[PDB]
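Peer 1: My structure is below; once you've seen it, I'll send some questions.
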Amino acid sequence: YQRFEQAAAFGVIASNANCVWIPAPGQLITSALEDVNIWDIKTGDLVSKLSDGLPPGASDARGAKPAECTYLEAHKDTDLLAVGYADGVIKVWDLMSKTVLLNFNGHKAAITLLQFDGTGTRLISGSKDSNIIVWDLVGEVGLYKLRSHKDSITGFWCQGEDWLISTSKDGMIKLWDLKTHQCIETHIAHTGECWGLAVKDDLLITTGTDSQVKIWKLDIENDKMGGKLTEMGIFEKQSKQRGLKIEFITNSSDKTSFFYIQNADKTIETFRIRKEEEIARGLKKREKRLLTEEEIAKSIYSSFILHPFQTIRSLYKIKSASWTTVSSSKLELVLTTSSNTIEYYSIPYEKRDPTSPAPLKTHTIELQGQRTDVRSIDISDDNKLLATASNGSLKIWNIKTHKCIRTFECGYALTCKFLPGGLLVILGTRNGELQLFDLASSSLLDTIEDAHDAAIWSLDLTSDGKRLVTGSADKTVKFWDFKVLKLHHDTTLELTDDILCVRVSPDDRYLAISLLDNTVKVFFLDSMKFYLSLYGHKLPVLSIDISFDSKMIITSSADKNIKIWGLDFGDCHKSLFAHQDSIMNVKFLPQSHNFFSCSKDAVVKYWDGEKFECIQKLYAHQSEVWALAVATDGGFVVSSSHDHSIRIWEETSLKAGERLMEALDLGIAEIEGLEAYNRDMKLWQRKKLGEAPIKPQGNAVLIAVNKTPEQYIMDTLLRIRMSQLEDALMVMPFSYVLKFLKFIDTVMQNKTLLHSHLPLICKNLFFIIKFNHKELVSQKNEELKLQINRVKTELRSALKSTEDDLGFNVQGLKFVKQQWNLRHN
Amino acid sequence: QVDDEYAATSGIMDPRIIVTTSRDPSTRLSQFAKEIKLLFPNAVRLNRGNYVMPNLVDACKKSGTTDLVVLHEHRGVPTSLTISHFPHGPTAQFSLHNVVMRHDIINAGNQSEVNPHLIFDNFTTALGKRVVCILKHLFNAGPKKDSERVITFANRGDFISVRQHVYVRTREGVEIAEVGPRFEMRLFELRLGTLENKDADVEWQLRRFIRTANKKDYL
Amino acid sequence: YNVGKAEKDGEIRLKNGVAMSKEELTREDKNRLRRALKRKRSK
Amino acid sequence: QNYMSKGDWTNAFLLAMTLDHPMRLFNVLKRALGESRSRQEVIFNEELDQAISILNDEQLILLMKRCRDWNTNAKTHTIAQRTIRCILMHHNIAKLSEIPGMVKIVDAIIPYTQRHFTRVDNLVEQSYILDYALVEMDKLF
Amino acid sequence: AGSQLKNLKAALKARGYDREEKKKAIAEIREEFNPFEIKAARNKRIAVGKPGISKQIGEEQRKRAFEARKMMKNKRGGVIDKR
RNA sequence: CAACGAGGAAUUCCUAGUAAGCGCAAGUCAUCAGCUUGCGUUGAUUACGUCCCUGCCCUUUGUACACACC
């Protein structure tokens, strides 16, 4: 089969992520969906769209949504970009050659921050699962995993090798000793969530849910448990919503610091922090009226040391920000908003006055977007493309360059079409209005106010284009002719119910209209004849399509299935269940009975109309796919969605006993090696100190598991089971019995792990010598005789030591019970 | 329901089965008898050579075996099986007609040996209920409900098709595979005593030569 | 005497005789112990 | 958590008793008991058993409930016996009797201590095969 | 060696809203894991027959022959098609 | 101037009156005589252990009441 693929994607400038700024104002790296695009603020042309080397839709593209980019981060000097995605992976790229250097999956959910540390070679990553991982770049390895938070990492701040401090989506801020990787000090920052974190070395600043911004003093050289990070006071903001990014700078040329708190909605609150001279010379002024009350007033600090500034607003909802500064009169702040647009503002400040009633944007990159979801897409013969929006941003992109060359202002527009000669656009809006535009001249040929009484929903041209059909939610359809380039309403068919889709056949033959009452009706255009009524869909029914032979129709709806109907008798053929949310649109190919259907669950699907298989399951969008349009000839198809994206699609085993035996042999070999080393040390300290042994290096597995040999043998002796212990001790020969006795003799000198394993040592040792008693009493060596005596003394001393307190506790507890009885029985 | 000479130990106790050949068996009958002893569980095979049937029956019913399957051949091709239930119970003796065995065809692996499920298709008469009881009290009572081998005794006009299948239950249905010997057996005689005598009263035996023979089933 | 269940719902006492408190135990051991008593409550 | 990491078992013990974290209480008592066997009237270190000596009625009733259901093991029973012993030798016996609830605990854990006394006494009994083997090894010449 | 059930579960995990792939996979595993409708001999130096299919065609052949003779049995006419 | 002097690779079955040798009768409503089923006579070798391999199965709270073990 000649399958499909994706040629190019566009329409997005700023998506659901952050932005990093690079100096030359300068350029900006930001996120499109799953690929990062670089822009020069000066002009705004797309100078780079760094993307994955595999086209989404190819043979090896995997059967899920692609990983949406969620955090940009940049290493400036060594020229790296660490980007992180919504499944958890982190791709690190060199920006010179634009290839992937590092893949760092690691996490389990989407990631929320990156940070390079010690400028190169170390990257710390926090994610929507509460872990925070340190990575080395010279080893390609997750070094450490700091794991004590509970919801989702909202920010952190690190210095090199000793202290990190994170704050998460519970109420908690935590300080981490990066030598031991244990959390040191935990506080409850804000009572709900904790969304912000910034720090200029003395003071730390956090924000939570609603306007309560908390100043903290971190004293890194503290020694008390609670008190490495103390809280110094709160203050308020003007926004009652989630402040969710705070960031600081030190402008040079005197020395000064500024921080911003961006908000949820539309607003960045900027602040100047003042200096120690005006701290000292402002203390007395609130220390006037002359001291318990004055001490309470001096303790109740935030408004003192912090100074609000020019509160920068924007048109839309704010997603991310970052700035640069010179002179303290060029606080130059780039800002990516949610409805895709970046904006370069810059506030001046003459070091006492901010010199403006409201700040000024110096640049704005917004041309290649829409600010809303594209409710209707369309195409030319093959050259141009039509995107219809809610703000009014009709845009005429072109296929061969992916640039909007022409744009207008219409309104809440939901359907549109071209006109068959090209260079002319019809459109209907969500109120009772229709509109006409072109390509060479300006916007409005004419609008028709009161084109319909209520919301228009779907229009369609005839194949010659002279006559179009508009169906609207005022329970009417209307017909319009083109008189000479103006619209002529002549007839109107009022139904009983809100018509919400129209279509004609591609050979002027049928008019199929989809009502809200779960059905469609097929009429003859030449008679308004009411040929057919197709019924049985069971929810209100979206897009129709008529085939090229005018024999076979499709019918999509919110019932998550598309129905194929034969139009000769109105008989159904299939009722195939696709698309687990809602099929928004469905369109045939030009010459074939194959068709496409794009749906409200971020997927388009390629089907055939003969076997009714699914030919292909294309998976490049991230959210609700609102429209798709097929080429008139050739058959490449564009699809446009809710994530502001527009994309093109073209054609192509030991056991117990022997485990204990090998553990006993290596353990006792290490033990008597160290004892020979100690005898060598005593002889070379008691004789002429001219020589000694060189070094017994400790065993590989013993230093690998970090155990003394008594502990190593003790835990494998623990790890054999009680059912095969009498077999594990019976398998081993008498030489291993003798070194087992050496092991017991050494282990009852370390009286810690003697007393924690007394009945195990007793059971094993007594079975061993009870089973091997005949040979043991025939061995002739005073070393083993002294060994048995030493084991006997220490073992019986431990056992009588534990039964002493057992008997003490018996007599004491029954005395307690008996004196309670003789008190009040 | 369970009838009058099986009701004492219907589901109380597991059975115990001997599977044995006629006399000096051929090799395909020995393969067949191994297939029958690992068709139904808690069955063992006994090498009949120079065994008298009275003292074989007496040794079985004082060792405590529940029932006996004696297999008869014809030049490899097995032709009969007699099931004798030992606590002075019934003998149902059958002829075997279309026998295809896995030792003949294919090294397809090993069997499953789980307590199987049992399908009985249209044993409608009281003789059908009788032969159902005698055929299923040589199986283990109460298997697990996710046991993945089933066997089937399906009546097809007095010719019990006997098969064995393994199964998984997939997303769109159930996928079956055929293990073990397929038969069509047919009962030619029941009688109410054990195998030793042939002086026992007959509950049923087919009348081949009556003129209304081929008019009815379980005649 | 024998070790029964816990007397309040802020802790559990296993039959062993050792006890965990809900707040004190880690979330990995809370998943492990939920799975364990789910099996013990499934058999 | 910081005390349990860095050592320091006495203030760790009283914080585990205040928070009522019973597995951590067993760990701090087991670790302090093991290091008490290691180093060298007093059974824990002196600061910790003074910290046991100065706790009040409801704290020692929950401590003895913990000792009660640790004593049902034959493994975790030594820690329970050392804690019962230091309570007995650092508190007043009339106070311990007249605390409301301290008979439904000590009657629960008298027979378990008797069971363990029988078991450890039989271990001492069958510990004399070493002595028999030594008298044979000395008869060897 | 290993069970036919274990190999069948492995074959289902191997094969895994398309329809014809499932028709093909189901027919493939059925005619693979049905060994009693082929016949295999032992090569003394192997599927050698298809018994049920040969039986089905040999008896359908004589079934239509028997119905043809029963149709012929008491006829006396016949069209004479000389075309 | 054809075959053949105990039958290759592989493969199947088998543990005591058993494998195997030997003959003699019957012919029991299905099956069988190109044979089937009985009946006696003679009667062993080697395992009778083990989960190491190949598989199949079971359990993973000890519950059922002490003691003991865990």
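Residue numbering for chain B follows Swiss-Prot; the residues present correspond to positions 72-290, in that order.
Quick reminder: no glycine exception, Cβ is built from N, Cα and C everywhere.
Pulled from Swiss-Prot, these are the listed features:
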type    : residues        : note
DOMAIN  : B:86-267        : domain 'Brix'
MUTAGEN : B:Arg119 to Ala : No effect on RNA binding
MUTAGEN : B:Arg201 to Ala : No effect on RNA binding
MUTAGEN : B:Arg220 to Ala : Loss of RNA binding
MUTAGEN : B:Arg253 to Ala : Loss of RNA binding
Peer 1: What are the sequence-distant neighbours of B:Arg119 (mutagenesis position), meaning same chain, six or more residues apart, C-beta distance under 8 angstroms?
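Peer 2: Counting only residues 6 or more apart in sequence, the Cβ neighbours of B:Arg119 (mutagenesis position) under 8 Å are B:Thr91, B:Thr92, B:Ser93, B:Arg94, B:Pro96, B:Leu127, B:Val141.
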Peer 1: What's the CA-CA gap between B:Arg201 (mutagenesis position) and B:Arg253 (mutagenesis position) in angstrom, rounded?
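Peer 2: With distance taken Cα to Cα, B:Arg253 (mutagenesis position) is 22 Å from B:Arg201 (mutagenesis position).
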Peer 1: Please state whether DSSP places B:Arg253 (mutagenesis position) in a helix, a strand or coil.
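Peer 2: B:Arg253 (mutagenesis position) sits in a strand per DSSP.
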Peer 1: Should B:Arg201 (mutagenesis position) be counted as helix, strand, or coil on the basis of DSSP?
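Peer 2: For B:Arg201 (mutagenesis position) - judged by DSSP and reduced to three states - the answer is helix.
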Peer 1: Using Cβ-Cβ distances, find the residues under 8 Å from B:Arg253 (mutagenesis position) that belong to the same chain and are at least 6 apart in sequence, listing them in sequence order.
Peer 2: B:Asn169, B:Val170, B:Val171, B:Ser232, B:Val233, B:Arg234
Peer 1: Have a look at the mutagenesis positions (B:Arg201, B:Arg220) and report the one with the fewest Cβ neighbours inside 10 Å.
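Peer 2: Result for the mutagenesis positions B:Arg201, B:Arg220: minimum number of other Cβ atoms within 10 Å at B:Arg201.
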Peer 1: Translate the DSSP assignment of B:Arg220 (mutagenesis position) into the three-state scheme.
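Peer 2: Where B:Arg220 (mutagenesis position) sits, the three-state DSSP reduction gives strand.
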Peer 1: Tell me the coarse DSSP state (helix, strand, coil) of B:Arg119 (mutagenesis position).
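Peer 2: Reduced to three states, the DSSP call for B:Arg119 (mutagenesis position) is coil.
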